Structures are given as structure tokens and as C-alpha cells.
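Asks: Below is the structure I would like to discuss, written out as C-alpha cells.
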Amino acid sequence: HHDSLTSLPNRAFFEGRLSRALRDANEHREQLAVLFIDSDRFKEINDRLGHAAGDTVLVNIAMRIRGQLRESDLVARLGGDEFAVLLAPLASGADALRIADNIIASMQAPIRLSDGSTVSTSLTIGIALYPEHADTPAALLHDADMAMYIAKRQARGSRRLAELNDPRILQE
Ligand SMILES: [Mg+2]
């Protein structure tokens, strides 16, 4: 199924694909990346400007994310302003960073609202590499999830790689 707003698959889909892609990427001794994406200032937008505005921003974000992928990559909508992105196959971690950087830069452009006004926001992106960080869907997902949290907390609108001491940084 694909959500009616943005036409994007849901987590259930995303996990299976990631599973299949992980089994695959293991076999050919190759790399893949998971990106966890959360919009910045979302609640503020809906409060100050209302559902319709929010939805518009979601649709835009969705369009801009897919704008930066290759036919082989996958965007799912987790829920809310939050999306999951599968980057397979991958030449290098560098590549993942670079794509993230482009998704981030994509947001420098303002978003046209239904009344012709304009909002600017950011995304925050946590990135988790295979096989450097984890080797199971659940784990990889979790790691990206956490990296994103840490990123929102450290500086909004940025991308951050999962580190191995991430649970210690979460604890402190
Ligand atoms: Mg948000």
C-alpha cells in the first residue's frame, strides 16, 4: 500500500525491501545505506499555518527526496514528517553522505503554499551504513533512527552518521 497523500510505501514495505537488499548486499560483499529523515519545525508549521500547509510541505519534501535518489533507491513514509530511505547498491559511504547533503541542500528552496505564500524549513538526516554499523534490518533502522535524534538535538537541518558509541551518547 502507498499513503494517499504522498503515494509513498509504508514501513512494512520498507523493511521487506531492506531485508531483501541486505541479504543481497551481503552476498556480493557490497554496501548499502539507510537514511532516517525528519522535517524540522513541523508542529510549528501546522500550529501557525494549519493542516493544509503541513500537507503541502510533506508533499514537497517527499518530491524533493525522490528528486535526489536513483531508480534503484527507495523512499517510504514512516509516519508524520518522517521518512525512511534505502540507498542500494552503494559504491561508498561517501556516496550516502553526498546524497544526504543533496537532500539537505534541496531544502534551501522555499515551498509555495496554497495561498501563494512561502515557507522555508530543514530536514534532519541520520545515516546508518552497511556493513560498518549493523547487519540486520532492525539494527540498521534503529541506528539511523538514533543518529537522527542525536542530529536534531545537536544541530537541526544536518546529516549525521551513526557512531559505535551512539548508545553512550544517548545515555549522556
Ligand atoms: Mg519535526
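Residue numbering in chain A adheres to Swiss-Prot, whereby the residues present occupy positions 250-421 in order.
Determined by X-ray crystallography, 2.8 Å, according to the entry header.
Every residue gets a Cβ built from N, Cα and C, even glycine.
Feature table excerpt (Swiss-Prot):
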ACT_SITE  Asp330  active site, proton acceptor
BINDING   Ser288, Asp330  Mg(2+) binding site
DOMAIN    279-415  domain 'GGDEF'
MUTAGEN   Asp330 to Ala  Produces a wild type colony morphology and an attachment level around 60% of wild type
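What does the local environment look like for each feature on the list?
Replies: The 10 Å shell around the Cβ of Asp330 (mutagenesis position) contains 22 further Cβ atoms across the protein chains shown.
In this structure, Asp330 (mutagenesis position) belongs to neither helix nor strand by DSSP; it is coil.
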Asks: Could you check what DSSP calls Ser288 (Mg(2+) binding site) once collapsed to helix, strand or coil?
Replies: strand
